[PDB]
Amino acid sequence: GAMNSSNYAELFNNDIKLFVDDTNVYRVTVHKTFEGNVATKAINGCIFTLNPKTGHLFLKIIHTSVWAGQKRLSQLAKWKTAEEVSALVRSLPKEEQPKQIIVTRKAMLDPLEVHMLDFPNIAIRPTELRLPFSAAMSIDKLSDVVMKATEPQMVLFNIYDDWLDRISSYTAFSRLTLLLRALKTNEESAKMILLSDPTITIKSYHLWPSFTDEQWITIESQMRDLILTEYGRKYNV
Amino acid sequence: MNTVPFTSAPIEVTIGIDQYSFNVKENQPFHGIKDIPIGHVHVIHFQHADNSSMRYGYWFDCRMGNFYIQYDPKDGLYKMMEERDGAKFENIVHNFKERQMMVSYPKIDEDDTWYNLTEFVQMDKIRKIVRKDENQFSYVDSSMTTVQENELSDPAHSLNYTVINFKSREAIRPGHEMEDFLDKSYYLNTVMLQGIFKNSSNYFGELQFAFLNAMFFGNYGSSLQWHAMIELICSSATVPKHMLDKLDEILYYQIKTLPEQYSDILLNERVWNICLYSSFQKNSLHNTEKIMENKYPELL
Ligand SMILES: NC[C@H](N)c1ccc2c(c1)OCCO2
């Protein structure tokens, strides 16, 4: 069924599973027209498909040309997402195909179910976790590849860098969701935290800085403080 | 006009014949139903006074044989049987009529209700949904499951309605996923009408039969089928105009006949609100929308 805090260790068992987040597929800026009306301009988006055990991120870049001359784009975006996830599964060797796909938004259930009718043994599930994957475009190297794309493209990343050589998947996912939640809540302050110290850099082949184990503890504490600080500012606490 | 005689009435029972019903007391001198209109299928149905569990009954057409009812004290029910001795049968009916031991099918001359509910229902199609090939009449009861219900348990006692499933490969062309899920015209017109039913008359016959089994027996799987067949049409952008007009007439008479106090259990709020107010055909069911709003405004 649905996925929540009771069965959270299930994410890190040995059954292949993918999260799918569609919140950055259809991205628009709203602006005023010369006649004083309002118009949207689309910008490139992406599907965020993540294996939470391994860190493998299948980032399908959605180029604005896919919306040309289409209507009801917010609806189409869900079906385009389902089409692309189905295509990804079919491209994977059988032993790499997921046994479950967990969608972050329940509106993705029917589109994905219909596209995956040929895979009756892949479970399509919602989750009751509120996951901050919309903030993926706050990761500079992900945002850069999406905005520079001139055509549809799939790019593969490991969103955990090399952390799984020093920590468990459970801990890596918890670190990722804390980082993304902080970037979602206050992007400027989170990036300041991550880059404040010039002597710690991001390797060419990584997304995040090369923190030692002790520095990650400090960083994680500063991210928790940011989230709590912002909660106090929001609710006047 | 034809006659279904009863050997006797040994247990107190409410007897239905089509949309009519009457009570018979234990061992009362009741010997059947006369003046049954030729030209329509009919259903004779039963609910025991001492055990309202199991409504059950028999679909039949008096043009296909001489049928009668006899109580079986071992299986505990009124059974329909066919009498092959025509002269014996006529002699029995004539005697019971002479002694005025039969009730008259109480049809008002002005009243087209039964025709309107069974316009497309034929015995041959009933006998393909209800499989018991040795009888010319068909038994249905409140508990019988449908083939689709048995996929999600005795196959010989099942209602073989046409399976409709909106999230199935039959309903959804590879490569037309969004199109076919949001607009069911492919599934309605190519798969169901052209492919399975052959024409809209057979589709409407099964829809009408499902409704009547839902209403007369409280058969839950029949109610599911009735609503699925409505939703398939309403959720299709492309439907032959004659079908939309005729569906409106069909549903009007069904809603008109439904017992008011059974509406909570025989009508699916989601399906009706979607069909009347959100679907492609939301503006094509004027008569049905009018009676629904005046008779069941709560459901909406
Ligand atoms: N590949 C096994 C897993 N990523 C793991 C679990 C716990 C660890 C660890 C690695 O590094 C050593 C200390 O803690």
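Please read every residue number as a count from 1 along the shown chain.
Cβ atoms here come from the backbone N, Cα and C positions, even for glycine.
Listed in Swiss-Prot is the mutagenesis experiment A:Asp21 to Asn (Swiss-Prot position 1853), annotated as follows: Reduced growth at 30 degrees Celsius. Strongly reduced growth at 16 degrees Celsius. For A:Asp21 (mutagenesis position), the same-chain residues that are 6 or more apart in sequence and have a Cβ closer than 8 Å to its Cβ are A:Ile47, A:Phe48, A:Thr49, A:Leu50, A:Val103, A:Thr104, A:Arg105, A:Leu131, A:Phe133, A:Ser134, A:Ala136. Mapped onto three states, the DSSP output places A:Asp21 (mutagenesis position) in strand.
The number of other CB atoms found within 10 A of the CB of A:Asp22 (mutagenesis position), across every protein chain shown, is 28. Quoted from Swiss-Prot, the note attached to the mutagenesis of A:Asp22 to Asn (Swiss-Prot position 1854) states: Reduced growth at 30 degrees Celsius. Strongly reduced growth at 16 degrees Celsius.
The Cβ of A:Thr23 (mutagenesis position) has A:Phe48, A:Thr104, A:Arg105, A:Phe133, A:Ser134 as same-chain neighbours under 8 Å, each 6 or more residues away in sequence. For A:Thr23 to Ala (Swiss-Prot position 1855), Swiss-Prot lists a mutagenesis experiment annotated as follows: Reduced growth at 30 degrees Celsius. Strongly reduced growth at 16 degrees Celsius.
Recorded in Swiss-Prot as a mutagenesis result, A:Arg105 to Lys (Swiss-Prot position 1937) carries the remark: Severely impaired growth. Reduced growth at 30 degrees Celsius. Strongly reduced growth at 16 degrees Celsius. DSSP gives A:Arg105 (mutagenesis position) a coil state; it is part of no helix or strand.
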Around the Cβ of A:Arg105 (mutagenesis position), the count of other Cβ atoms that are within 10 Å | 14
